[PDB]
Amino acid sequence: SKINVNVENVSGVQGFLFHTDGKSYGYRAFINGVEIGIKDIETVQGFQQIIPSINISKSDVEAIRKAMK
Amino acid sequence: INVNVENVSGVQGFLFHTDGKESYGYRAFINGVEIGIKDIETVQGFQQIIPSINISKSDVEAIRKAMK
Amino acid sequence: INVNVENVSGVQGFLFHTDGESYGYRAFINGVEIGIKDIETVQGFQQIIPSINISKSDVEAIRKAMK
Amino acid sequence: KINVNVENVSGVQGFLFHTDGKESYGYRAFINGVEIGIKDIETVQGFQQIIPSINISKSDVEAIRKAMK
Amino acid sequence: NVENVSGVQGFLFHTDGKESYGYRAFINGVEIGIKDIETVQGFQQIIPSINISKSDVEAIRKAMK
Amino acid sequence: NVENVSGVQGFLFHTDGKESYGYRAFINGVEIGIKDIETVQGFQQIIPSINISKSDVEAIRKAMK
Amino acid sequence: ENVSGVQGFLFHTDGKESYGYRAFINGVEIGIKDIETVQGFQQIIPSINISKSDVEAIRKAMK
Amino acid sequence: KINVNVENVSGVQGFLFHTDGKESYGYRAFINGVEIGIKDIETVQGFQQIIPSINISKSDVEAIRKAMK
Amino acid sequence: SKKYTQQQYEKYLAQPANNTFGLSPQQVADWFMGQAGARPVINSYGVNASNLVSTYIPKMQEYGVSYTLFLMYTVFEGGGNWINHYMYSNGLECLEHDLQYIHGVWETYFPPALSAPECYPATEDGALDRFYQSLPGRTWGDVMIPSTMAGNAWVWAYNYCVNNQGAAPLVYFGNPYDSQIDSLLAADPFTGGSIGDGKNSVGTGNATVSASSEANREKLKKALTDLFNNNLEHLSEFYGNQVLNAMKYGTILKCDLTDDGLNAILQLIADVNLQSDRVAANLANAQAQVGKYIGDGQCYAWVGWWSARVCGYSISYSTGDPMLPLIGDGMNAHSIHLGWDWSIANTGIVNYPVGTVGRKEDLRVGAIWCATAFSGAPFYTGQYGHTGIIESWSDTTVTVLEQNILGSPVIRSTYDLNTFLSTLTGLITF
């Protein structure tokens, strides 16, 4: 009737990549409840394949830190 | 027809806004913590990982007690 | 088509009302019973949690099971 | 872009039970390990949308109680 | 906890051979004997109904405990 | 089929070679010997049936314990 | 927590020095002697290629 | 309405990481929260079938270690 | 069990359907609600009881199927629509397909039951095959007899069943004819016949060689991988990329995934993804092969020979010719579009699920056409459908070149355009 496809994750990584397009703290990411700063674009492109890349303004970053801790 | 995937984001919650006369803007619950969104960029960004639902200003007080 | 994400809303429960005396729209959100005042909140929550029908007489019994 | 939920997220684990035989106990249920009695048909039709409705004979009800608790 | 929607984990078991114990089931690690066919048909909608010979029943009890 | 509702974790094992031990199974970390073909056909509906040689059986026991 | 109750993989090498077919079943390393057991387990767990030199490193991670 | 579940039976949670820049550390991987170094291409090709292979620059490796621990 | 006499069973099956027993209005609808029985058909595909059934019954009357006998059979088993088979939008639509199936069975001949899955053939007390052939056309027996295996075994081979019984290798089943007659009386189906029918086809099709089956799960993975790969425009998205690249770590472990069950899933996936210079040179060479046996002598061989002459690859191993990559089914001629994979050379598509449609515009000479499991109207197919090539057509009639029609060879046959398109399940254009 209506087939369901249940997919299981394999990466063992829970989090997201965050940046701004305005006027910037560069590319930063939360990996398994730990905040880390990305230095190169290669790591950004690599992690984008496993975790989502979202946009967070510099003003809102402080509020996200409290919730992700 | 439908496919089911895992929450690889480590974020559990939702975004909430009003379309009525009196508005509190955009606010969201991130891992049981209530936070206020200031810019539209953060709204559009979070909408990709967590759902954006409509909650009236009058009902906000009741949701706070349940989400705590 | 229609890709769904598992355990994202962080909300476990349902919306309940009667079509018969009416108490209005009420909901159980993460084991906590709450009363909905506006139709906008009902339509919003219907997108994340299911909306079921419970008669006024049976409401008392559901409270004991959901606690 | 809207991030659709499955639902699947009712937070209710159990089933509705009744008998079509001679002696009837009406419609009864098990909601999160708690046994309950249903008075109106509206609640039956409502709960049928989230939990399954199965047939249990009056004689077998006693045995199911021990397993469900 | 944190599985399916019926809140029932198990199966229905019977034998079609010579010498029958009727219909029996394992519900949440607890072995129960079914008395009526209505309960069998009802439970078949939520849990699977499999065939187990009378001789093998003893071995399944030790594994399901 | 719904196999997650069965409450049974394991597999059926047999050999097609010269020396045979018949049909045996691992049910919830417990090794059990199947006597009748009815139990084999019944369990095949809930748990998978795989091929293990008599020589390798000893090694699988240590891992499944 | 999973159906079949087996978590692991089958591993072997196509290079010069071979250790045959070996497998990790529920965090326990076991050595396969016959090809019947290999073909049987391939139906439930995946069969991957690991070089003899790298086997030592995988043991520490799988423990 | 039947359901087809694609679940991870491999018992391995992680990813393969390497750099394409000037200074290279070769192929390395994170298997079940344990960091391991791959010596041969055969192991890389084998693991690529069960776990994803992503790009991480040498400069960013230090930050990933803290988050994966 | 055998609660009735041999004469009574014969009289019950001799009943035309047709015959509603004079219980056509409310009385049969009121019984359907209480006997439940019909509980899964009442809940799923929601119908508004007696009043909605009074809108459902004329559809059965339009298809010339007994209102009483259809509702009784719906109570006999349920579910998984209405009777047997797998899936199909609505209850009224779901009912029409079931009636369309009976049309492709009540006139088509199928060899009688006497048990086949799980050993031991039932020793008869010859008369069953004589009785099935004795029955003329659109009778209740012509619908029941080929479908119900357990019924025929307890009526025509009762002596064997009582002496045995019996678990998995022997007789485990009961008598569905007893259960049907007991519930039908709860109308007189024996006395009605004696105090119908007196009226006027034989089945077509076979199955290809098929090296099947070792791993069905491998076919299920590709079908889902290609489904998302073809629908990559919606993802291109973080969650969408995770759904597209979901197939890497295995395995989709399904114990009950049978050959019939896999095909149903594979055809469900197909109906979602779906919605001349090369032919012209070999066409002159193919027309000379008419009247001659090309296979094998089967429908797949003539299709295989024609495809190998145009594209390069064949279907039947006897044509041989290199084989096409088998991605599904396989065994049946419904369909070859639907397995084989013609992306390797050139494909048409035009997959027609359950009901209907036909599509006269999607012809294109000379495409490989597939016919439904049970036609019945032009070819009278059974289990595995029919296949051939289109030669020419008019807005009235269609000329086709096909092989195994009641024993081959390659014959040029003209059929009604509307009647032929009704039989169609899919086309493959070059």
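So for chain G, numbering is Swiss-Prot's, and the shown residues are 9-71, in order.
Determined via X-ray crystallography, 3.3 Å.
Cβ atoms here come from the backbone N, Cα and C positions, even for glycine.
For the mutagenesis experiment G:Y29 to H, the note given by Swiss-Prot reads: 190-fold decrease in enzymatic activity of PlyC holoenzyme. For G:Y29 (mutagenesis position), the same-chain residues lying six or more positions away in sequence with a CB closer than 8 A to its CB are G:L18, G:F19, G:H20, G:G39, G:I40, G:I43, G:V46.
One mutagenesis experiment named in Swiss-Prot is G:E37 to D, and its note says No effect on enzymatic activity of PlyC holoenzyme. In this structure, G:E37 (mutagenesis position) is part of a beta strand by DSSP. Its Cβ placed at the centre, G:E37 (mutagenesis position) has 18 other Cβ atoms within 10 Å.
The mutagenesis experiment G:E37 to A, G, H, N, P or V is recorded by Swiss-Prot, whose note states: Complete loss of enzymatic activity of PlyC holoenzyme.
In the shown protein chains, 14 other C-beta atoms lie within 10 A of the C-beta of G:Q47 (mutagenesis position). The secondary structure of G:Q47 (mutagenesis position), as reduced to three states from DSSP, is helical. The mutagenesis experiment G:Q47 to A is recorded by Swiss-Prot, whose note states: No effect on catalytic activity of PlyC holoenzyme.
In Swiss-Prot, a mutagenesis experiment is listed as G:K60 to E, annotated with the note 90% loss of cell-wall binding and enzymatic activity of PlyC holoenzyme. Using a 10 Å Cβ-Cβ cutoff, G:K60 (mutagenesis position) registers 17 neighbours. Following the DSSP three-state reduction, the secondary structure of G:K60 (mutagenesis position) is coil.
The annotation that Swiss-Prot gives for the mutagenesis experiment G:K60 to H reads: Complete loss of enzymatic activity of PlyC holoenzyme.
The Cβ of G:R67 (mutagenesis position) has 12 neighbouring Cβ atoms from other residues within 10 Å, across all protein chains displayed. Record note (Swiss-Prot), mutagenesis G:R67 to E: Complete loss cell-wall binding and of enzymatic activity of PlyC holoenzyme. The unchanged residue is displayed.
Per Swiss-Prot, mutagenesis G:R67 to K is noted as: 3790-fold decrease in enzymatic activity of PlyC holoenzyme. The DSSP secondary structure for G:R67 (mutagenesis position) is helix.
Within 10 Å (C-alpha to C-alpha) of G:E37 (mutagenesis position) lie the following mutagenesis positions from G:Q47, G:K60, G:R67: G:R67. On a Cα basis, G:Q47 (mutagenesis position) lies 21 Å away from G:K60 (mutagenesis position). In this entry, G:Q47 stand out among the mutagenesis positions G:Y29, G:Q47, G:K60, G:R67 as having a C-beta under 8 A from a C-beta of chain F. In this structure the alpha carbons, written CA, of G:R67 (mutagenesis position) and G:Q47 (mutagenesis position) are 23 Å apart.
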